[PDB]
Amino acid sequence: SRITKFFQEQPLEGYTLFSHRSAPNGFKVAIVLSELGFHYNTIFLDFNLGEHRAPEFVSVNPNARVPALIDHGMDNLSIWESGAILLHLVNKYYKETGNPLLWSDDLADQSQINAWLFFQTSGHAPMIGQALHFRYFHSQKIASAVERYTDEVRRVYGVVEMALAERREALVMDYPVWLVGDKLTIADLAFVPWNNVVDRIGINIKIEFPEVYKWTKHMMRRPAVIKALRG
Amino acid sequence: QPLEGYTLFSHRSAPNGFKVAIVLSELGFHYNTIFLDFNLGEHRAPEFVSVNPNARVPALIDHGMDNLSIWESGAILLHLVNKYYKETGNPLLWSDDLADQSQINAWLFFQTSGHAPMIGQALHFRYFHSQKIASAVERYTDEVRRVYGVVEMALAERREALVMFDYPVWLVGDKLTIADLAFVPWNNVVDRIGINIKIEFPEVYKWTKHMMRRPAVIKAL
Ligand SMILES: N[C@@H](CCC(=O)N[C@@H](CS)C(=O)NCC(=O)O)C(=O)O
Ligand SMILES: N[C@@H](CCC(=O)N[C@@H](CS)C(=O)NCC(=O)O)C(=O)O
């Protein structure tokens, strides 16, 4: 009924974000939404009550998961999957202002940003999710499963660490270093919500991945990011 | 290293590698494939890790673009349809409408983040884990069937609309896109984890059959 009422009379402009109070992927969208200056309203779906089952929500996101975004200005267009939401946001911002904030007007750069974005959504987040699952929520304890996924997460963080280290090495020839085109992009921001969750699986970023540490801290100090995470 | 064309790094049994070959074929781009033997650990060679810092396949080199390196199947697919549309003005396997593109990307990220990884884990605990654990296998097999349930339902609704009947149905804009092709290589392997598409998901069966009959797809595979 709660969510049902919302779809009774939807806003005419702005954005509505469906998420969950402890969903890193939700904050990933909130962050980009905030950085781009997009005004939005967040609805925290109560999965316990099965609000994600509400025919109204499944219609927004057939996968029945969060986040899902409704672009009211575009006839209530619904975009699901955090990766697709980010691309929708930077593409829209760019065509509206002519300024590719957190993005790039260059095909070559966009493909590099996409590579990191797909790497994050497909190789980073899913793995952190599996490690958390076997470490805390599986029907039985499986040490071999925990080790498999925890190792993979450290491995992917090593890929990020190495890339950041190489970017620094190139400049030297504490200054902020970024993954693509020496500028902050959604490729960097996408990791932020999760870099804060990996401690739960025994990973200490500050000590284990120095470069990732500086990188994440630079982003955590940005107003738009602080505002989004406080939401 | 060529001046034009594309060089695709993949593996003989890598569904993600074939996903790229398929799109490269359909779009008419000329490419040559370099198969890596994870035996010798060719994917751990400095020169390859320079192409893909993740040391995984696929990885694509766009020679015409100063040997630009692109890794992650999803990013590779977006690069190809973007480049093709820019060159021809025809959004083959894509769309020139912002709304449509967001839907294509939705399904694309869904396939790469919730489909391929889950099938991958089902296969691992089923065939290659150091220990045999049914609950691990069930967890992923159940998730894969749930994912197909989402596709099946989407295709059924699209079918329902067409009715208001032997015609192909697609995920976005009543036309074949990278959203559809992205599933092809993986649909062909789920039988290894006990999923019978023909029986369990009728619409997916037809959908994958229409795709599997395309000449460009046959050639690539
Ligand atoms: N690949 C998806 C992940 C979607 C996802 O797993 N969302 C989580 C929250 S971080 C969720 O909805 N969890 C509730 C559930 O799985 O029941 C994306 O990036 O949007
Ligand atoms: N999310 C990546 C998946 C990359 C991946 O895991 N590729 C497999 C082949 S399908 C691979 O390189 N396997 C070798 C290994 O894991 O050592 C993509 O879509 O390209």
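Just so it is clear, chain A uses Swiss-Prot numbers, and the residues here are 100-272, 296-353, in order.
Method of determination (from the header): X-ray crystallography, 2.2 Å.
Every residue gets a Cβ built from N, Cα and C, even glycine.
Over in Swiss-Prot, the protein carries these features:
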type    : residues                                       : note
BINDING : A:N124, A:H151, A:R164, A:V165, A:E180, A:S181 : glutathione binding site
DOMAIN  : A:112-196                                      : domain 'GST N-terminal'
MUTAGEN : A:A122 to S                                    : Reduces glutaredoxin activity
MUTAGEN : A:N124 to A or V                               : Abolishes glutaredoxin activity
MUTAGEN : A:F313 to S                                    : Destroys protein function
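Everything Swiss-Prot records as a feature, shown here on the structure.
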| residue | record | Cβ contacts under 8 Å, 6 or more apart |
| --- | --- | --- |
| A:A122 | mutagenesis position | A:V165, A:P166 |
| A:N124 | mutagenesis position | A:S118, A:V165, A:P166, A:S181, A:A224, A:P315 |
| A:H151 | glutathione binding site | A:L144, A:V157, A:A163, A:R164, A:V165 |
| A:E180 | glutathione binding site | A:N162, A:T220 |
| A:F313 | mutagenesis position | A:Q219, A:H223, A:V259, A:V334, A:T338 |
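Sitting within 8 Å of the Cβ centre of A:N124, A:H151, A:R164, A:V165, A:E180, A:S181, and not among those site residues for glutathione, are the Cβ atoms of A:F117, A:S118, A:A122, A:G125, A:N160, A:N162, A:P166, A:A167, A:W179. In the deposited coordinates, A:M272 and A:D296 are the last and first modelled residues around 23 missing ones; Cα to Cα they measure 14 Å.
Here the domain 'GST N-terminal' (A:112-196) has, by DSSP, the following mix of helix, strand and coil residues: 43 helix, 18 strand, 24 coil. Contact annotation for recorded positions (A:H151, A:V165, A:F313) versus ligand 1: A:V165, each with CB under 6 Å from a ligand atom.
All chains included, 23 other C-beta atoms sit within 10 angstroms of the C-beta of A:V165 (glutathione binding site). Counting every protein chain shown, the Cβ of A:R164 (glutathione binding site) has 21 other Cβ atoms within 10 Å. Chain B has a C-beta under 8 angstroms from the C-beta of A:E180, taken from the recorded positions A:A122, A:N124, A:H151, A:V165, A:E180.
Among the record's glutathione binders, A:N124, A:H151, A:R164, A:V165, A:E180, A:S181, no two C-alpha atoms are more than 16 Å apart, and one pair sits at exactly that spread.
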